[PDB]
Amino acid sequence: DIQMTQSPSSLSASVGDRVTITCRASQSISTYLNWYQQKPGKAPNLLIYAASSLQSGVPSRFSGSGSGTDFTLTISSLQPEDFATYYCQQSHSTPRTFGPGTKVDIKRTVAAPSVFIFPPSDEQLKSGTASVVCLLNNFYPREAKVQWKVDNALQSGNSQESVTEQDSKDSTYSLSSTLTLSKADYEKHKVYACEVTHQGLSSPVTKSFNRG
Amino acid sequence: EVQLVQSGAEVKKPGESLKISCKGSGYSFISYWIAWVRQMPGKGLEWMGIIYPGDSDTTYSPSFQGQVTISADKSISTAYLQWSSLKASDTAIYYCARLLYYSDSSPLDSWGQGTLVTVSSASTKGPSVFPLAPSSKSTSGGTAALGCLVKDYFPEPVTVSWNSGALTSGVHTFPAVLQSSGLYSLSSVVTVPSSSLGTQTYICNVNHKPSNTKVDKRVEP
Amino acid sequence: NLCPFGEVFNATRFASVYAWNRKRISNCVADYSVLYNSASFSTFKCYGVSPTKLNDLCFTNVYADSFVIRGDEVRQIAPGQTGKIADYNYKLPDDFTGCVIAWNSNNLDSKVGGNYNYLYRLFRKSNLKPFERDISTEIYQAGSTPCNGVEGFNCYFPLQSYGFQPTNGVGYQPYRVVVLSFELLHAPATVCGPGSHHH
Ligand SMILES: *[C@@H]1O[C@H](CO)[C@@H](O[C@@H]2O[C@H](CO)[C@@H](O[C@@H]3O[C@H](CO)[C@@H](O)[C@H](O)[C@@H]3O)[C@H](O)[C@H]2NC(C)=O)[C@H](O)[C@H]1NC(C)=O
């Protein structure tokens, strides 16, 4: 399978900016390359085909170039409707393959997250499970890391997280991480913490509590 | 108005059959190939295969060969995607798409809206609503965080409001995650001034129509 | 409501064979023998039917495919044929149920100096399916090296324009073509002939 790559994986841009996204193929594909746009909850839309042919109905500010292994999608002047994810797709070989996509979020000043930790509720504990929640509120950019510690021992494969879409008013993100154990092993330890790293944090921040 | 319209969301259990449809209008349906594309939750796009409605000639991607069946019924301008035994790993959104033409870049110039397929062993179940209680001191200043944990429900549609519809600013209801149990878990939170922790009450209003569940839950520190 | 056959056979502009267009005809009565007798037709064969018999019949829907080629290629607009047109531009099925109508249009699609607007696909790496339509203008890779967009050796623009001039031989003159196809689904027939039991 031809492997398709896109850089950057994520892009912060402002309305009016000239934005360029690149696609690389693991082998030459002549100009058998297509570009698609996708927004959350929506199906993709064809922007460019055969490397540089503009699909009808697509605004002229979109253009494609490149050949062989190197391709670029350019938007002359970014518009509010253009914040979305963009995929490249090679058609030189079967199976057809897509690039992993590059999301283009709205640019904003860096904002560090407000972090909060929530112990399990007594109601839940009655049922035999414990859910410890860590909350990261109003941060930018999107990149952030949460690591759960139980008695200073790091957890793995133990939590699930979920992130909101970029907020309409302040253009920030928010993230919820849920560490879940059983009542048994939850009652066997004292201190629960989540360590958060983010570009807006000079050094990692930890919120924690002791059950008691 | 070239359009492809796919059938509605599906909720099945492992081992069951499923057939979904893709109806095309606005053009000669027999004259263009149809692709099927998979998009697993939070992932990208995968080319599954192609079919020519005129004669149902199919070419699959090797990764999907023998794992799914692409078929067509030209008498009603429809293409199908079909499983005989579903797996949890099949949970994803499936799109159908028309190829502008077969040769060269073979671009997908018109897509259907997608069909969400959810494979889970669970049956319809109402959620348990737990408090995410704040511990911040009321006079400390800054911001406090407060929420509700909506756990172990199925199917997906759940809605949550705060203090009926009166509290909306600073609210973040997160997308649900599908737990290893085949049950959804969701969290809704709001941030408020520390000072306001001493004056106003906070109740989340969780609604889950599939199980006809409505729960109001107070969250106190 | 006798159908708009004149909308297709009397169309001022015809398409190139590679981008042939299809007009779905529905909800009307079709007087096929009156179409036969409008005349000025050099080719009018029907496969599996007779005009006279079929304007007593009905079908679910009828389709009219129209385009331009030249005289020597009308033979390719028949079931089971091969050549640049049948292989690369417009292909009929072997089980074709319809009529192929063609007539010389040298007086209209030719001009002194040559009319180069009508095109046909020159190369294609596979043959078309019946009723398939491919309008790709990407450059054709005839060899093993990639074209990377640029026209060059073994890398050809895939479409060739006809050189229609009023002084060309019969076989190199333009011919307008119309292919009627009759669709009978397990569904209500809405295109009937005047002599059918419906009228
Ligand atoms: C395409 O256009 C041509 C020309 O308009 C159509 O030719 C038409 O042929 C019909 C008979 O098939 C003629 O109808 C009869 O004409 C005589 C003329 O003396 C008239 O007295 C009759 O009452 C009746 O109208 C029609 O006149 C003739 N049109 C013209 C203006 O010459 C041809 O049928 C068209 N093809 C299709 C499929 O529409």
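Along the chain as shown, the residues are counted starting at 1.
Just so it is clear, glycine is given a Cβ too, placed from its N, Cα and C backbone atoms.
Residues or ranges marked as domain 'BetaCoV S1-CTD' in Swiss-Prot (evidence: experimental evidence): C:1-194. Experimental mutagenesis at this site is recorded by Swiss-Prot as C:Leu119 to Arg (Swiss-Prot position 452), annotated: Increased resistance to neutralizing antibodies. Decreases HLA binding to NF9 epitope. Increased binding affinity to human ACE2. Among the mutagenesis results in Swiss-Prot, C:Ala142 to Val (Swiss-Prot position 475) has the note: Increased resistance to neutralizing antibodies. The residue drawn here is the original one. Among the natural variants that Swiss-Prot reports, C:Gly6 to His (Swiss-Prot position 339) is described with the note: In strain: Omicron/BA.2.75, Omicron/XBB.1.5, Omicron/EG.5.1. Under its natural variant annotations, Swiss-Prot gives C:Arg13 to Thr (Swiss-Prot position 346) the following note: In strain: Omicron/BQ.1.1, Omicron/XBB.1.5, Omicron/EG.5.1. Here the residue is the original one, while Swiss-Prot reports the natural variant C:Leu35 to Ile (Swiss-Prot position 368) with the comment In strain: Omicron/XBB.1.5, Omicron/EG.5.1. Quoted from Swiss-Prot, the note attached to the natural variant C:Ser42 to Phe (Swiss-Prot position 375) states: In strain: Omicron/BA.1, Omicron/BA.2, Omicron/BA.2.12.1, Omicron/BA.2.75, Omicron/BA.4, Omicron/BA.5, Omicron/BQ.1.1, Omicron/XBB.1.5, Omicron/EG.5.1. For the naturally occurring variant C:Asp72 to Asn (Swiss-Prot position 405), Swiss-Prot gives the following note: In strain: Omicron/BA.2, Omicron/BA.2.12.1, Omicron/BA.2.75, Omicron/BA.4, Omicron/BA.5, Omicron/BQ.1.1, Omicron/XBB.1.5, Omicron/EG.5.1; complete loss of interaction with host integrins. The note that Swiss-Prot attaches to the natural variant C:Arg75 to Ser (Swiss-Prot position 408) is: In strain: Omicron/BA.2, Omicron/BA.2.12.1, Omicron/BA.2.75, Omicron/BA.4, Omicron/BA.5, Omicron/BQ.1.1, Omicron/XBB.1.5, Omicron/EG.5.1. What Swiss-Prot notes for the natural variant C:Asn107 to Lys (Swiss-Prot position 440) is this: In strain: Omicron/BA.1, Omicron/BA.2, Omicron/BA.2.12.1, Omicron/BA.2.75, Omicron/BA.4, Omicron/BA.5, Omicron/BQ.1.1, Omicron/XBB.1.5, Omicron/EG.5.1. According to Swiss-Prot, the natural variant C:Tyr120 to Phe (Swiss-Prot position 453) carries the annotation: In strain: B.1.1.298. Here the residue is the original one, while Swiss-Prot reports the natural variant C:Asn127 to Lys (Swiss-Prot position 460) with the comment In strain: Omicron/BA.2.75, Omicron/BQ.1.1, Omicron/XBB.1.5, Omicron/EG.5.1. Per Swiss-Prot, natural variant C:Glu151 to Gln (Swiss-Prot position 484) is noted as: In strain: Kappa/B.1.617.1.
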Taking only the variant positions C:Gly6, C:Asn127, C:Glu151, which have a CB closer than 6 angstroms to any atom that belongs to ligand 1?
-> C:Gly6
Site with most surrounding Cβ atoms, counting all protein chains shown within 10 Å, from the variant positions C:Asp72, C:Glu151 = C:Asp72
If you skip the near sequence neighbours and keep only those at least six away, which residues in the chain come within under 8 angstroms of C:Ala142 (mutagenesis position), Cβ to Cβ?
-> C:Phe123, C:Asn154, C:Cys155, C:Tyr156
Please name the residue among the variant positions C:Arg13, C:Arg75 whose C-beta has the most neighbouring C-beta atoms within 10 angstroms.
-> C:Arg75
Compute the C-alpha separation of C:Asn127 (variant position) from C:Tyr120 (variant position), stating it in Å without decimals.
-> 14
Would you mind sorting out which of C:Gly6, C:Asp72, C:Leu119, C:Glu151 (the recorded positions) have a C-alpha within 10 A of the one on C:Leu35 (variant position)?
-> C:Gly6
C:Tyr120 (variant position): secondary structure state under DSSP, collapsed to three categories = strand
Fill in the CA-CA distance, C:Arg13 (variant position) to C:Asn107 (variant position), as an integer in Å.
-> 14
Nearest of the variant positions (C:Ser42, C:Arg75, C:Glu151) to C:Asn107 (variant position) - Cα to Cα = C:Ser42
Cα nearest C:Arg75 (variant position) among recorded positions (C:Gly6, C:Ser42, C:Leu119, C:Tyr120) -> C:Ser42
Write down the Cα-Cα distance for C:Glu151 (variant position) and C:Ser42 (variant position), rounded and given in Å.
-> 39
